[PDB]
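Student: Take this structure, written in structure tokens, and hold onto it; I'll ask about it next.
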Amino acid sequence: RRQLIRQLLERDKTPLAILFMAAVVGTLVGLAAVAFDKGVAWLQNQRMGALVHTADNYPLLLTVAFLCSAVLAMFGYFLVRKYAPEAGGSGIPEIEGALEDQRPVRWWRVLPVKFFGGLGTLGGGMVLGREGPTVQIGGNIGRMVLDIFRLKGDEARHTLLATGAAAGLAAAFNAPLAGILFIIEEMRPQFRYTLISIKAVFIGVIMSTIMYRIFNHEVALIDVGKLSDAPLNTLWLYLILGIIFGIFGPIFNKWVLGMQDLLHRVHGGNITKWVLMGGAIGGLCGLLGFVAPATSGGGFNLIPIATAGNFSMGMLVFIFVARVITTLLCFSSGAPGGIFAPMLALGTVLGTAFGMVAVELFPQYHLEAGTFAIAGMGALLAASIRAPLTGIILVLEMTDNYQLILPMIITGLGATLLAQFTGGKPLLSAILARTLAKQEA
Amino acid sequence: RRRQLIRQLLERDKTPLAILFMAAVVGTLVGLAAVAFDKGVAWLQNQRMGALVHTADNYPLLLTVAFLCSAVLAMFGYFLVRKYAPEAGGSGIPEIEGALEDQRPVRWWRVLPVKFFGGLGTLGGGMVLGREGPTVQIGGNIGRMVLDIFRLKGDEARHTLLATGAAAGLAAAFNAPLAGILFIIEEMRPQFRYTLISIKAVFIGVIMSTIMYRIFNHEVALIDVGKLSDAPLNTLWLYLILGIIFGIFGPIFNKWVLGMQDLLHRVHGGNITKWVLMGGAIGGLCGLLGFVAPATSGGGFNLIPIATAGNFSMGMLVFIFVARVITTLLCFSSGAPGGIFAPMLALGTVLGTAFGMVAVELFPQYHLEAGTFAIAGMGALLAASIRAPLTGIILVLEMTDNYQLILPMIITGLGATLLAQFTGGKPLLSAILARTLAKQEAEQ
Amino acid sequence: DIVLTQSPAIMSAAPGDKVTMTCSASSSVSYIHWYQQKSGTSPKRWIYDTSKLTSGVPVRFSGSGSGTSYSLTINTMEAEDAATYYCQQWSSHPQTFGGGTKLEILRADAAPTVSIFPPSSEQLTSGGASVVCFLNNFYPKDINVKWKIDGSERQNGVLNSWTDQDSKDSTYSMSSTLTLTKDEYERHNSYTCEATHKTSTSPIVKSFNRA
Amino acid sequence: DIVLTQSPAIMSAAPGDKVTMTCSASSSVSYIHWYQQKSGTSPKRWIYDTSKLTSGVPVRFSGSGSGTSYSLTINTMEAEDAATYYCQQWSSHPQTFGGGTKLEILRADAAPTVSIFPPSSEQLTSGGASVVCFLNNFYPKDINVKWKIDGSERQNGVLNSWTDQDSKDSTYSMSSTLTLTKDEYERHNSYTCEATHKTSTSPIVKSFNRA
Amino acid sequence: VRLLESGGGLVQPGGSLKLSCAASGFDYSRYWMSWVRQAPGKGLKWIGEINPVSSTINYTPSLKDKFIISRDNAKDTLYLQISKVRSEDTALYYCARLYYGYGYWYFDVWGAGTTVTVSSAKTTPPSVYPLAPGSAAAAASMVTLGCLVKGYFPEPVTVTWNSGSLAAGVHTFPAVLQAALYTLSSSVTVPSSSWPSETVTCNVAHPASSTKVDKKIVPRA
Amino acid sequence: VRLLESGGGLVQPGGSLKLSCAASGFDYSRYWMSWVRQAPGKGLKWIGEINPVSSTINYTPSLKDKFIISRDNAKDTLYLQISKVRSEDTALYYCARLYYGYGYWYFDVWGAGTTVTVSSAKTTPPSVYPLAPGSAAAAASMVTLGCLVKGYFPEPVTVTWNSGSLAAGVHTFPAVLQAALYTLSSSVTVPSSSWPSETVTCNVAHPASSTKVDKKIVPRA
Ligand SMILES: [Br-]
Ligand SMILES: [Br-]
Ligand SMILES: [Br-]
Ligand SMILES: [Br-]
């Protein structure tokens, strides 16, 4: 105890030099994400203008649609398989490793590989989200500055690498809160104490967000409007929702992992069969990106339309199964790219359908399909990656319906609880464990 | 060695079901208990209302009954604490911090009733102190207690429950589930070593305690400021300046709250009577002002919407401010049972409104609304004094529902933590726990 | 669609009485509500979520229950509670209300106030006759009105209306009408109106003659 | 109060051209805006925040600068780009606007299409006599007119009225009336209409005769 | 607050009409609206509800197109279209803004009503005759005036004295039928020195024919 | 979105008027609204601005009580009162919704304007004058026609040609002010095979003098 007194009197006194560097990691991760994002846009943009040129003959345009998607795919699949094979997948668990000192932060190789690797896969319109790229990039932007200024000692090495990941999560969803939260909730060393300054994570998360704002303001990523509220006698319905998500969360983990194995057999590790199958997969997307525009893409486009309820009940089931397919293919084939964004889209759709069934099994309840959408949106984010807190503060900042905070917390804790009891595991820490185990295998 | 990590990552978040089911219990109990403590303090101010109605005539008589009742409800609580549990004096927050370090005793057989009734007295009296203090400390002892009464063994349950207790008590105290969860992980937990606290449990508790406070207190907010305006990018610098102001003053304020604890202890030398008397005097001066300048007294929550709509002349705000620094100290420094969060929200909202007012005419081109600088400064003492920005920002956000001010808010907030650390301020919670742990080993 | 069925379909009490009414239903309903329809007005939310008073619906009111039978209670009624109160559920769907428990006040006695009116000349320019008799603020509500044309009884061309119990004072009132032609009203002269009622044994007789 | 000064008060350019006007603040200012006004149309916002393009606006547009001097630029100007462009600033209250810059489409030359008109006969059962004379579709704008009563040169009754650039051909126009007393008009026969304009050394004339 | 319906009255057996409630004093969006009818002297029955975004429209166990509840968020107006009208549909119809405490759903605030009268009949504006204390005018401290409101159609008319500045001391008696026409009377009571010395005017109002009539009651001199 | 400002016209000097701007199609709160004016040929100068809830109202450096801006949030209208009108107030007046990007504010969406004429000159209808070409009707390629709408006050006349379906090659002229009177001229050019063959009318209205006239251009006998 004698020591506790000494430290209480010393708490929250992070070395100025560590603060000022968080500030720069921030601004750099910030601008970088803006770049990656302006990038991906432009690429899908061009693929549109090139579908207009082929406006006549049909199978010709199907082909061009398959083609440049396949072409942008491989570009990225190659780029990763050659110069940095850790930038394949989400990239998130790699940074958790890194904070545990268990993977290397090879920034000279990853920065460019992930950046251009993603622009490829995403520009192509594959079913992966911008975070993966932007978080991993963020960490590497952290490591790097830290090297380049030869700041010494465990604190700076963790702090900067953490503020980096945070700031790139922020800029990925315009979501400062979700960012800081992502670190303390899921990224940090889960089992030993670590010396990460939280006052610095903040500075970076601010500067990152101001960059994203400076360029991306006056339009939201999701706009659902102000939805209705949740009468107390309706809450049990969001517990039922949370149990559906929680049993299915682990089923989905088992499919993502199993698909990584069942897909690895198709190429044996072979840098060419892989890049080829990748163009096949990414080619499949560019096709559906134009034949059932709901089946393909990041997801952010159909969140509004499902939440306004403007989908027939079949169309929803269709979109859902079709998505569990396209989502797996893309993420399990180890393309560079996150899995948060498409789990938001998935939950939003399962949510909308539960809501729809609820809407007419309970005319007295005066239900709005919409609200189970916005409770389901962060639900996979808690059944699968099994970090509810972060995913709730996330959906909150995106959908701005603070009056759903109760149903949302319930559907969330419902899911984490029900995954824990049907033996699911944090899908990130699961991945990093395969990797750290396959290392001394 | 890594070999271990692989084994742990495959094991992570699998809190033993029995510790979960007990979080759901502590929750519901800390929940209901707050609602009780809450409906209580209300009735008591209400009675003191109906009693000023009866003396409608005679003015000095009125001032008298206003003074006396509050003096009388004060004492009753001062006594109740100086007698049967001297740990329930003050906020009672650092005491729960200590308890998580295992450095303080969770004497719940003494504290549950002493804090509950001790507060009802001081609050019902209309002193300048917040529900939190009482409801958080009570929440912890509601935890400890259900832990002992079910003889659950091992470090984890004794930490978890003790933590999901405190959380649920803070969510019920501001209708703020997220601010709760966040409070433990940012501020309550052991700040220097690893601890074994189930986050998925704190959540179960903080839900149950919120459904209780919902069941009973729905369809009116504690703060309603409506949908304020936005912050254009070229506006932001101004909340950094706001943040510097808060940050230089945050420690000056901590130096005051501490100095007043000493300068106050001189007046009674620790003597259970001089104390309970000085207490009636302070709680008396409150019930008076509760009625002569109803802004200078009370919890704060009432003047937040009025100051935020800008409906106070510029003088009035300076007056309320100085006057409230005076009333907030006297109450919290004299170590009556009761938190210091609520009055810091009020204090910041005022300095926020005033800064915004000056800004509103210094920059007509900016199209400012003094109101936004209110909602920036509301959590700003919560950051320069208690030094716990993240918690206070999720707080302010859940009460004021203005998510479009999240940027200015964080800035003002971070501005303040930064400036308070460079002007050598310390976390006001951990500073008190430190005086207490150090004054414990100061009898060898 | 649940059928809610209300107790004392009409019920009468003295101010100071503890009145209770009743809503029973075909299935289980829960958290039912209660509307207050003061006379010739639109109804008003009075008790909601079975046992919750609306705002400024006096403390004297309450309600409760569970399951299939619930009950409104006026703990000490007042003369102003005179109304027809409805229960209602949306525990299930469609929501549906009771049928009424039309509450009536009992007060001390109170005798008519009679007035009689000559066919207003411009009703005669059309060629009708209306001899008009108001009987204001009397309790009980039983009242016998008789018309005499030249000491001589008349029955035909005669109609009567009653007001409802008054919300505040609890009395009733009565308007009797007698109609003829420019013809019939010109040919006689003694126009009289007659009122027996609990509070005098001898008719309160009122009239006039054209001259 | 900040005074913005526009560059070319008026200016012409051929369709396909790099075009550049200039906001020249009296003190410092930052992030100025640009607005476009077509004849009798209400102003549109064109460029905001020194270079961001109002969504809708053709990509050929692009302004910038800073400190004391800014500038809007059309990159290959067009048909539809004839307007008036105003720069506005709100960097310091109260906000202010420019003199305007008048952007007129430059084109081929053209001949006045002169038509003289004898006073209506409606106008003559009234004692006024106005002889109109349109001088249509010319380029450039600079025209001159001279009236004449029986070869004698005139100046009084002469009200002149140019139009602005026709949208569908880029020519100017110009009506000119000569008004007179009625007899003042009969007491003469010839009424001529001479029009001196850049594309011919001696005038274009045109007349009529009463009798 | 205040909802205030209209367009009631006369309808042919077999055809149909459009009722309309004009809201004022609340964010009329956000709110589920509703219709409730009162049969002549009888029970309260639900017709239907419409949600804020015109996107849910539960009615009552009724038929084909008996009811078409529509709304108009920008005008602040609810709508009712009873089509195929027999005499069950004669009533006082009510508009009403719904709500909840525990999400067991109640009827927050009720309209004022308009009466739809199903008959082959025809609209008669009311004849209004002043009733004054006659030849016998033997005045006591208080004094009873009144106006006969006769032979109009259909229900209702409404009647106030000195434009509702006389609330005190007034009675209006239920109208009574009489071969396709309606007759009520009103009666007011005033201090005997307050009239004829000052003015007393009844204000008769039959909205079914948008016809008002203001009878100053003149001493029978 | 649309901004429709009404209520301009002819004011006597020294008197005053209350322009109104009526706004549909966007959430009329959240936004600042601002008036701006244009003296015919001449700058844009800003009158003032009002916030969404009327708590901040700024004007241009101008005489003490020259302008009263206000806004009625519920009727979705912005007003502007000008008082003691001298002639510098003779201009066209536009309302405008304010916004920003980075927050250096701009005028987002303007309306059509309305014109304010400050003069002691009286309302005077115009005379319409067919203009059929020379005694010697020089019929060549394209024959030129016109009318004279002379001697009215104040602006505007609007002149269209054959109910406006002669649109291309019509030439309406600026009016002129002379001895407190206005005069303008229009000219339509048609295919020489059209006239005197099928019929060619000029439509003048001066709505100010409640004048509607359709002057049929015919050849001079
Ligand atoms: Br991965
Ligand atoms: Br991810
Ligand atoms: Br304390
Ligand atoms: Br506290």
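Following Swiss-Prot, chain A shows residues 18-458, kept in their order.
Cβ coordinates come from backbone N, Cα and C, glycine included.
Below are the features I grabbed from Swiss-Prot:
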MUTAGEN   A:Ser107 to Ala  Uncouples chloride transport from proton transport
MUTAGEN   A:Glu148 to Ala or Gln  Abolishes proton transport, but permits the transit of chloride ions. Abolishes gating, permitting continuous rapid transit of chloride ions; when associated with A-445
MUTAGEN   A:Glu203 to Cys, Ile, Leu or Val  Abolishes proton and chloride transport
MUTAGEN   A:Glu203 to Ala, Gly, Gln, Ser or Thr  Abolishes proton transport, and reduces chloride transport
MUTAGEN   A:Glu203 to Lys or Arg  Decreased proton and chloride transport
MUTAGEN   A:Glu203 to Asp or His  No effect on proton and chloride transport
Student: Just jot down the residues in the same chain as A:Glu203 (mutagenesis position), at least 6 apart in sequence, with C-beta under 8 A of its C-beta; none if empty.
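Tutor: Those within reach of A:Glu203 (mutagenesis position), by Cβ under 8 Å and sequence separation of 6 or more, are A:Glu113, A:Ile402, A:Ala404, A:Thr407, A:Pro443, A:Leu445.
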Student: Listed mutagenesis positions: A:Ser107, A:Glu148, A:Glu203. Which have a CB under 6 angstroms from an atom of ligand 1?
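Tutor: By the Cβ criterion, which requires under 6 Å to ligand 1, the hits are A:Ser107.
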Student: Within 10 Å of the Cβ of A:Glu148 (mutagenesis position), how many other Cβ atoms can be counted across all chains shown?
Tutor: 27
Student: What Cα-Cα separation, expressed in whole Å, is found between A:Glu148 (mutagenesis position) and A:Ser107 (mutagenesis position)?
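Tutor: Between the alpha carbons of A:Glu148 (mutagenesis position) and A:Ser107 (mutagenesis position) there are 8 Å.
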Student: Can you give me the same-chain residues 6 or more apart in sequence from A:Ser107 (mutagenesis position) with a CB-CB distance under 8 Å?
Tutor: A:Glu148, A:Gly149, A:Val152, A:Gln153, A:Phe348, A:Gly354, A:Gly355, A:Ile356, A:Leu445, A:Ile448
Student: Determine, from DSSP, whether A:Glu148 (mutagenesis position) sits in helix, strand or coil.
Tutor: helix
Student: Look up A:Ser107 (mutagenesis position) in the DSSP assignment and reduce it to helix, strand or coil.
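Tutor: It is coil.
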